Structure formats: C-alpha cells, structure tokens
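**Student:** Handing you this structure, nothing more for now.
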Amino acid sequence: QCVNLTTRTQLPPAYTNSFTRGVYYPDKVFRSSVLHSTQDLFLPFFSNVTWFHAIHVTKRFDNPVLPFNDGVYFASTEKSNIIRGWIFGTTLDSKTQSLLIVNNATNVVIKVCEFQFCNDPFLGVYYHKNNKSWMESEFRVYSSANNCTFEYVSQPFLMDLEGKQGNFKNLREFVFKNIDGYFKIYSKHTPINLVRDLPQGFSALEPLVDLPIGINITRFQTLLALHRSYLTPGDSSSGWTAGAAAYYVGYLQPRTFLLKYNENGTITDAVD
Amino acid sequence: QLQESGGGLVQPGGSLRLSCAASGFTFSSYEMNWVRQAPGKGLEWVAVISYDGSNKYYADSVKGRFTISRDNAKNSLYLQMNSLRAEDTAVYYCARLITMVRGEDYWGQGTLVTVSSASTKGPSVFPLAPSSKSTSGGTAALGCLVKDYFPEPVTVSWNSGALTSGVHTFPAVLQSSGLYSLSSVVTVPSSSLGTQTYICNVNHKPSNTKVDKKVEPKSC
Amino acid sequence: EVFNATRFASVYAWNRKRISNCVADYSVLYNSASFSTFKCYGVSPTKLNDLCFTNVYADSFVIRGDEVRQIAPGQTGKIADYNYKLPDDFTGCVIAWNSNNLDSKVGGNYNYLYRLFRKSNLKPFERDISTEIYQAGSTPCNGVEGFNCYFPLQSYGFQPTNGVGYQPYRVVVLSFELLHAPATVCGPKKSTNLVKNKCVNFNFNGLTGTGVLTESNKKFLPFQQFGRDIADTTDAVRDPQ
Amino acid sequence: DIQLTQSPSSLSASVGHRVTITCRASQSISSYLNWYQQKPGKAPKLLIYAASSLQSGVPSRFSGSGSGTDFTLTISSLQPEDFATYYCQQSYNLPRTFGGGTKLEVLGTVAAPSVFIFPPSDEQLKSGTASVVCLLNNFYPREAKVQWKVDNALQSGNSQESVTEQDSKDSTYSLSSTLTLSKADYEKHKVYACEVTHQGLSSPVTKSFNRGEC
Amino acid sequence: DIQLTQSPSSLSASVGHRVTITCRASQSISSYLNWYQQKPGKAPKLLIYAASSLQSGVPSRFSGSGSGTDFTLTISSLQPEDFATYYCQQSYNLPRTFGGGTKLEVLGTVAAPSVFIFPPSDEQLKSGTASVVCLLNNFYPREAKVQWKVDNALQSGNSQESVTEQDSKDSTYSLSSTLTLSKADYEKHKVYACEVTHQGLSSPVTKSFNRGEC
Ligand SMILES: *[C@@H]1O[C@H](CO)[C@@H](O)[C@H](O)[C@H]1NC(C)=O
Ligand SMILES: *[C@@H]1O[C@H](CO)[C@@H](O)[C@H](O)[C@H]1NC(C)=O
Ligand SMILES: *[C@@H]1O[C@H](CO)[C@@H](O)[C@H](O)[C@H]1NC(C)=O
C-alpha cells in the first residue's frame, strides 16, 4: 500500500508549556470533598511539550516516530478530524507484534498484529467533485498484517471530513500507559476557541478503555489524513494538502501529586 | 465438470489453440491430460501436464509441434496445436486420468478438430429415386447420397418428416477433395410410390444451406 | 460456530479456530448428550469452568469412525502419522460424534480426503496440504503419476449404508493455551442475590468484606466502583448487576 | 513404449449374458491397467482405476483383474447401455496408451436377414456421375458381400461403403455401398446392376439398374 | 438399562497381528467400561478397567480406549495364549450388563477345505430309529452347510449339529450333523444321503446311505 511523501518542508522542533494539563483519575475510587496524595506516572506541571502540526500556508505535514518512554500524554487541537489514530510497538516491521488504533472515517478499529507498517503511514480524504464531497479514499498504513492476536471494530458511523474555516475548536486530550500487559487509555474532549497553542486551565482525563494486550511498546507514531483534490498536482507522493491541525506530546514521570476531590468526586485541582 | 473449447476446421501446416475450463473440482491439485480420438478410431493419448504446470509430456505425433499448458488461477488447461496434420483430425478430450490411487476421475465433453484444405459448402444433393430399376414389392429405397461439404454434418430427412417409417442413415465418407459425403435412406412399399411427393430434406447446417429436393420414384 | 458448522475440513487440511476474549461454558458442551467421545487430558470438564486461559484453539475435521482411536497422545497409524498429531503431553479435550446423516451421500461422498503417503511423520500440530506426487520407488516422479508414483491424498467413500466403523465422524480438538499475557478466556462467574439490611459477608466483583448493606444517598461518577472515606476504609460500593 | 491388445476387437451378446473382455499388454505392467466404457464419441467413463479397482459410482456388475501382461474386464450380466466400446489403458508409464477398444456392437444377437438394391439414381444422373447404391437394409449381421455389374464386369477398388449399426429395436444393421463413375465413365457404361450378398439370405440379389439403358 | 453391542462377533488372526474389537453403548457411560477375557470352561479374567486402565499383572500388549459411547480393546501383537472370548461390561449403573462377547477363535488363520459323510449305521438301526452321520472333517473355515437326500427329498427341521473345537495345530474344525427318523420313516424311505455344501470346495458332495437298501 505504501507511498513515501515529498514536498514536506523542514523546520526546527517547536515547544510549548503544559500549564497543569494532563492529570487523570488514578483509580476507580469515589472520594468526595477531600484532598488526597498519590505517587504515580503524571505529566509534570509547567513542563515543555514538543509541538507538532500540519498546515499548508509552508507545506508542513508532521508525523514522525517518537519514543513511548514510561507513558505519553498526547493532545490534539483541531477543527477537521485530521488526527485519526496511532501506531504503538517496538520494531514496527512485522518481525514483532504491534498495535494499531485508527478512526477509519466510518469505523473505530483496534488491532494487534505483526504489521509491516509503511515508513510514511497516512490516510487521505479526496474531494470527489463528481460526488460533491470529501471522502476517505487512501488508507496507506501497512503493507501486511502477518499474524494477528486481537481484533476490534466499533459499530459503524460517519463524520464530516471538514474543509472547516476558523481557529481550532476541539481539544482532545489522551494519556497512554502500558502496564502488566494492559494498554490503558484515559481521555477528555473539550470545546475551545484558541488560535494555536495548548490552552491553560484544568480538567482530569477519565478512564476510557483498558486493553488486555501482552506486547512491549517502546515507540509510537500518529496517523493523519491528507486532503487530496483536483486543485493539487494529483501525483501520489506530492499531490496533497496538509489540512490544518496541531498536536502536542509530553512524557509521564513518577511524581507525587495532591488531588482535590469535589462533592461529586471529580478532580477539580491538583498540586505537583 | 470439464469443458473443452477452441476446436475447429483448419488447413494442413496450420495452427489452432484448444482450451478447457475446469469447474466443481480442485483442478490445481492434479495431473491434467489431453487425449484425442480420430473419427471411428480408438482413444489416443496426446499429452499431460503436472498439477503445478512444472512439467509437460507428449505422444510422438504431437511432440515438439504442440504444447500442453495450464492456468491453475483460471482452472484452465490448453493445447497449442501447430504444423497441423491429418493425424490431428480428432475430438480432443481434457481429462483427469486416475492411476492406482482412488479418486474422482473427470473427462470433458471433447472439442472437435479437422485438418483439410477444403471450404464450407452446401449439400450436393442426389436423391434415391426408386423405379423399374429397383422397386421390389414392400421394398423401394428412397433417400439421398449427399456430397462436397467441409464441416462434418449434413442433416437429411424424408417428405419433411412425414415419411419417417423405414428411415436409415449411414456414416459419412471423406472424399479426396477434403469434403465429406454421406448416404441416408427411407425404404418404402413400391405401391406407395404414386401417393407421397417424396422430398430429400438435406441441410448442410454449418453452411446453413437447406436444399430440400424432390425425389422421383417411378422415373425412366 | 465450531460444533454446528455446515461443512468440516478434510483431516489432512484440518481447520483451526482461535478463541479469545469471551466467557466459555464447557459444561454446556459436556452436558449436551450428542457426543460419541468426549475425552480430556490434564483437565476435567467441571474444573474447566473454574480455569482461565490466554487462548483456546479448536481444531476440526472429519475422519472414519474407527480411526477416532488414533486422535490421542502416543498414537500411531495413517491419521496420527500423516494427517494430525497431538503432542504426547497434550492438555485439552477431544470430542467426536457420528455424522453419517450429514456427511454420507447415497451416491457415496468423496469430498473428504486424507493423506495416504508421506516421507515422514508429522510433528505435533503440524499440517501438510501439499499435493506433490509421492515417489514410492526410485524414479523422480516429476509431477506424473504411475508405477511408483502416487497422488498422496485419498478420498473416503462415505455411503449411508457403511458399517459403523466406516461411517464419517466429526471431530473437534480443544487445546488450552496459557501464556505470559492476560487470561482472556474464562469460565462464567456465579452471582447470588443481594441481601440488604443484614450483617453479611460479601464479595462484590472481587472486593470482599463483612457489613450491613443499605441503599445510599450518594452517587459516583459512571466509571467509579467503590467509595473510601478520609481514613481509607471502604464506605460504599456499586452493585455490578 | 507399451502397447495394448484387446483379445475381442468386437463382441456380440444379449441382455443377461455374463460377458468378459481381455486385454494383453506387450510387456509386464504389474496391476497398472485401467478400463473404460465409451458410447461412440462420448466422454470415456472410467470403470476400473487399476487392473482391478472398481471406480466410485460405477455399477457393481463391472469388475477388473490381472497381473504383468494379462488383464480382464467382466460384466456380470449385460444390460442395454453395455452395447458400447470398452478401452483398456495402461497407467504404468509414459506414453499413456489405450487398447483397440472392444466394441460390443451387436445390440441383441439374433438372425433377422434383409436385402435391397438401388441404381445410380435418376435424380443422381445430373451429378456428372453414376453413384450406384447397394442397400442391404435391416440385416442382422454387419457382415455381407456387395458386387457390381457395370458393363457386366465386377468393379473393384473403385467403391465405398458405410453401415448404420445394429438397430436397438430390430437388432439389425443397414449397409449402404457405392461404386462411383464420372460423366465419361457413366456414359461409356450402359449395362448396370448392384448385387447384395447378405448370407442371412440364401443368395446374391440384384436388378438391371442400367443407367441410360433402363 | 444400558445395552452394549460388540461389533466383530468373531475374528480370525495369526501371531504378531495387531487386533481390535469394539463395544458401543446405548447411552453415554463416561469411562465406566471393563474388559474381560474368558477361555473355555475357565472364569473370566479382567484385563482393563475404567476404560483404559490396565489391570494388575496384565501384559502390556493389551490396551483400551473410549469415553462416552464408543470403546475399543486392542491387542498390539497377538500371541497363542490370546485366542479366547472377550466381553465388555458397563460399570455405570445397575443392572450391570455385558456385551455378547467377541470370539477370537481362529488361531493361525489358514484355508484348507474338506468333506466326508456317513450313513445311519446298522449298528444304530437296532434302536428302532435312523440317525444319519453327516461328517465334514478337518475343514478350515468354521462356516459350512448341510442338506439331506432321504428318498431324494431334502429333509428340514429334523436336524442337529455339533462342531469339535478349532483344532490347535490344523486350525480346522470338524462337524457332526444328524437327521433322525422313526422305524416307520426309516423303512418307508430307502435312498438316503447327507449332502455337505462345504463352502471351502466348489460343489456339494452327497453319498448313497441306503438304510434298508444296501
Ligand atoms: C506467523 O507466526 C509464525 C510463528 O512465529 C511464523 O512462523 C510465520 O512466519 C508468521 N507469518 C505468517 C504469515 O504466518
Ligand atoms: C454536582 O453534580 C450536579 C449534577 O451534575 C451539579 O448540579 C452540581 O452543581 C455539582 N456540584 C459541584 C460543586 O460541582
Ligand atoms: C443485567 O441483567 C438483568 C436481567 O436481564 C437486567 O435487568 C440488568 O439491566 C442488566 N444490567 C446490566 C448492567 O447489564
């Protein structure tokens, strides 16, 4: 399936501050109107998070392989469902099992296989002007899935695949941990109006899902959708537009935090 | 199921390509054979090919001239025919011949080939017109002798089928021109020869030449 | 899906199905009166409902009724040698039943085959679908069948009239696999009723204690399962049913 | 090479007859000698997939035997479809090879005789030829002699014949045969007859066909 | 109640053969199925219990299998001491029930056919009865057939037989059988014979036993 892209320009690594983002409920315990101390893997307060983004203006599209370390805080700020998922694993080359999560435009999919991934994996919405619409048209994530050992697909849906004007409007925050052969996911959606950066303020990530997968994860790699159309050069490697989206990553570290629990048992504040 | 195809009528020194579609069984697992049969002769082995197609073998008549080949992905056998001879005038059957180990044999319906310099032409039509020359009580042969047509079949019948009682039809003779001929008959009472009109309903159907012709009993 | 499949494999080409991430009631199989054979090695069916595994493999095929004898540890003969071999430390169950009325045909059924000839015996759980002509003698048979050159697979000929040892039997082998990973397959777990307003000994979903249970005025977030107070004693719980 | 020798090239029988045909290979072939039935030009039906091994769904009345050079096909009691050709074929080595197939051609052995005799037709005169027709028709044998009388000589070499097989209801063949003569030959000649000598009758039978002279 | 069917009712073998016999239950009995051997006029000896467990001191060439409704006993390499009758028995519930045991009767299976037959003796005649002595002797296959010829009618219902047991060295049986007739019948008729339709030979054999007629 795979294609190496070209026309991507080269720029320095950007950074921004975490501003107390990225706490999550550490256990399934209700506590109310109390302050509680926990030692756990947390994103440190006021930390520098590496900033990655896709924009045309120039000609910037941005999904490198990154380390996983002890665990990852991840956030997307976007308006167009450009960030679509991730690869996690170690060798990423079918010589070991590895984990795919992807929102295909009608289906959330999770798989664990000996995937031969692309060196440059992506999705691609095409503006089919005969159909008068964008639609997902170019799944290019792996060549093969040589053995498999877990599978999941959600019940089907659709999404807008937006040529959206204005600033970023959705913030989606995630935390990923891999502990005792469980891959644990926490998340939070929030509506935003910020033009570029990661926003200040506070909200805890709630436990989303927890997957019983025995694998070693050491590296990860995000999946983004190209925009493609009759206005582009059309050519497989270069006839594409980046859309407009940004995402941020930071690493969890063993820290003691003091968490403030509401009368309803939500986290409402914390001290690093 | 097996279905041979690509047979036909061709000149000496020519080429032709047979094919054979396989259905309802795992063609890809087996040796697959060509066999042929010239008209009125015994069965003749032509060739065989291995399951994977890796090896090919032949009888000495077709050796070097022909090729046996297979498309397992298409469940299809082939015979390339080249430098055609009178030898190659046969029905060609495509088959899984069994040898010692129990399994289900398959043979196709067989595809016809004829090798001759001739051309598609109608029934040259010669009705048997029984008269003082030949009439004998309850016996008088009407009929036709029919000639000069290259594709093998001529249909023949009597008074447009109304004279079927006592019909007989006899194997064809290939003429030295490369055109076939045959004899066909009805044996009728001499007393009936004043009643019916008597037509010989020849049709060389590959020429589409219906030439149904009056028969003249009690002539001379 | 395994036991009521419409058509089974030929034994030389035996299917394998992998089971994971589900609740397995083995005793619902075992109590089904269907089976001519149900034999377990290293386990007992009643105890299987208490165990957990990373995967279970279900292997399945048709063989002749008298050959069922060979589907066991330490066995030998054309099935055990050339078609399907269990390891001699097998841990699992073999299930079989007569399928004469499904798998025989009045004209004889020849859809089912088995490997008649091989160079050597299979390894445990090895499989061999190769259709290369077996050289019994000295000539390289060169993909041609003849004097010392045999097609390696032979059909059974299941007529409905066959004597019982010659009738077709459907077979399933269950292998239980425990790895260094989460145990995704387990037997079902029994619940009693609730008993409010009495001193009882309790187990909510692995959380255990003794106490009096009563309906609470407080309400948790949808992912939370129990409450603790400022001293870290458990003051409330959510009923999993 | 290995060559095959069906001891009957042809047979005659009736329904209910136990029948055997035998085939000899030119050299030893162990048990590698298949047998087939063929109705004329139809796809050959495998009866026996070795010297002895009866094929799937083949009727129980058939059986094979043999070793080395010598082999049999048997039919325990003959039935109407068994009035057919039968082929041995060796399965031992290349080239795969077939016997001269035993034709059990006489659909009901019986004796019912017949004759007929027809000119080079008046409606054949226009051909630029005389094509005479001896026509012993509904005769029990395939066996009969035909003779000619054109300018009183008996013609030979310059002739053809073809026979319709033993009829299923009548248990009789019919023969057609033809001396053929160009415009030059047929107007040179003026006395004609054809003579049918089917030995199921007591005599040759003939008539004064006389092309241009009747 | 649970019914056990033992499939081969009798067997023939020779030393060093593997042998298998099978037992099948009218409902599932898990593994509750014993196997016994009995030699003539001895008590039964237990070989296998559960369905697979070899009993104390039994030779390792015996083995059992099954769990459910179908069970097998096998003998790995048969020996002269093994030719006996074998019974399965279910241990599952009351009444305890046995299969109709398989007889492994033919030691050293061979083929030698034989016949002989003998009259209703004069040294028997004094009884006021006739008793014919049909007598096929040292024949290999236990199976044989007998008929009669008194005034050349074939007698029926009026007969008995007994076979002397499978000969230890010959592996041949011998048979005695007797039509037996009153004074009135044995003088009313005058031609006699047994006819031995011995399957081991190509034909029946019969001899003029002629009570009151020699
Ligand atoms: C699957 O895993 C097995 C066992 O490690 C390996 O032999 C095989 O090459 C892998 N790939 C495929 C396509 O089976
Ligand atoms: C507690 O939850 C209820 C229901 O969502 C809400 O009305 C109330 O304002 C919450 N209280 C606080 C202090 O968050
Ligand atoms: C559990 O099952 C019962 C009985 O069908 C049903 O009433 C109840 O709503 C179910 N609860 C959950 C959490 O599925």
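Chain C is numbered as in Swiss-Prot; shown residues: 340-580, in order.
Determined by electron microscopy, 2.4 Å, according to the entry header.
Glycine is treated like the rest: Cβ placed from N, Cα and C.
One mutagenesis experiment catalogued in Swiss-Prot, C:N343 to Q, is accompanied by this note: Reduced viral infectivity. In Swiss-Prot, the entry for natural variant C:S373 to P states: In strain: Omicron/BA.1, Omicron/BA.2, Omicron/BA.2.12.1, Omicron/BA.2.75, Omicron/BA.4, Omicron/BA.5, Omicron/BQ.1.1, Omicron/XBB.1.5, Omicron/EG.5.1. The structure shown retains the original residue. Among the sequence features in Swiss-Prot, the natural variant C:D405 to N is noted as follows: In strain: Omicron/BA.2, Omicron/BA.2.12.1, Omicron/BA.2.75, Omicron/BA.4, Omicron/BA.5, Omicron/BQ.1.1, Omicron/XBB.1.5, Omicron/EG.5.1; complete loss of interaction with host integrins. Here the residue is the original one, while Swiss-Prot reports the natural variant C:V445 to P with the comment In strain: Omicron/XBB.1.5, Omicron/EG.5.1. According to Swiss-Prot, the natural variant C:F456 to L carries the following note: In strain: Omicron/EG.5.1. Among the mutagenesis experiments that Swiss-Prot reports, C:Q493 to N is described with the note: Reduced host ACE2-binding affinity in vitro.
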**Student:** DSSP on C:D405 (variant position), three-state: which is it?
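**Tutor:** Going by the DSSP assignment, C:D405 (variant position) falls within a helical segment, counted as helix.
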**Student:** Helix, strand or coil for C:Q493 (mutagenesis position)? Use DSSP.
**Tutor:** strand
**Student:** Measure from the Cβ of C:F456 (variant position) and count the other Cβ atoms within 10 Å, all protein chains considered.
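**Tutor:** The answer is 16 other Cβ atoms.
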**Student:** Tell me the Cβ neighbour count for C:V445 (variant position), meaning other Cβ atoms within 10 Å of its Cβ, over all protein chains shown.
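**Tutor:** There are 8 of them.
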**Student:** Using C:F456 (variant position) as the reference point, find which of the recorded positions C:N343, C:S373, C:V445, C:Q493 has the shortest Cα-to-Cα distance to it.
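**Tutor:** Given the candidates C:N343, C:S373, C:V445, C:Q493, the nearest one is C:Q493.
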**Student:** If I take the Cα of C:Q493 (mutagenesis position) as reference, which of the recorded positions C:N343, C:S373, C:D405, C:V445 has the closest Cα?
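**Tutor:** Nearest in space to C:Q493 (mutagenesis position), counting only the recorded positions, is C:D405.
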**Student:** Would you kindly determine which recorded positions in the set C:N343, C:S373, C:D405, C:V445 have their Cβ under 8 angstroms from any Cβ of chain B, listing them in sequence order or replying 'none'?
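**Tutor:** Near chain B - Cβ to Cβ under 8 Å - we find none.
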**Student:** So of C:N343, C:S373, C:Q493, which of the recorded positions has the fewest other Cβ atoms within 10 Å around its own Cβ?
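**Tutor:** Result for the recorded positions C:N343, C:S373, C:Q493: minimum number of other Cβ atoms within 10 Å at C:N343.
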**Student:** Work out how many Å separate C:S373 (variant position) and C:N343 (mutagenesis position) at their Cα atoms, rounded off.
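**Tutor:** With distance taken Cα to Cα, C:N343 (mutagenesis position) is 12 Å from C:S373 (variant position).
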**Student:** Which whole-number value in Å describes the distance between the Cα atoms of C:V445 (variant position) and C:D405 (variant position)?
**Tutor:** 21
**Student:** Between C:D405 (variant position) and C:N343 (mutagenesis position), how far is it from one CA atom to the other, in Å?
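**Tutor:** C:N343 (mutagenesis position) has its Cα 22 Å from the Cα of C:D405 (variant position).
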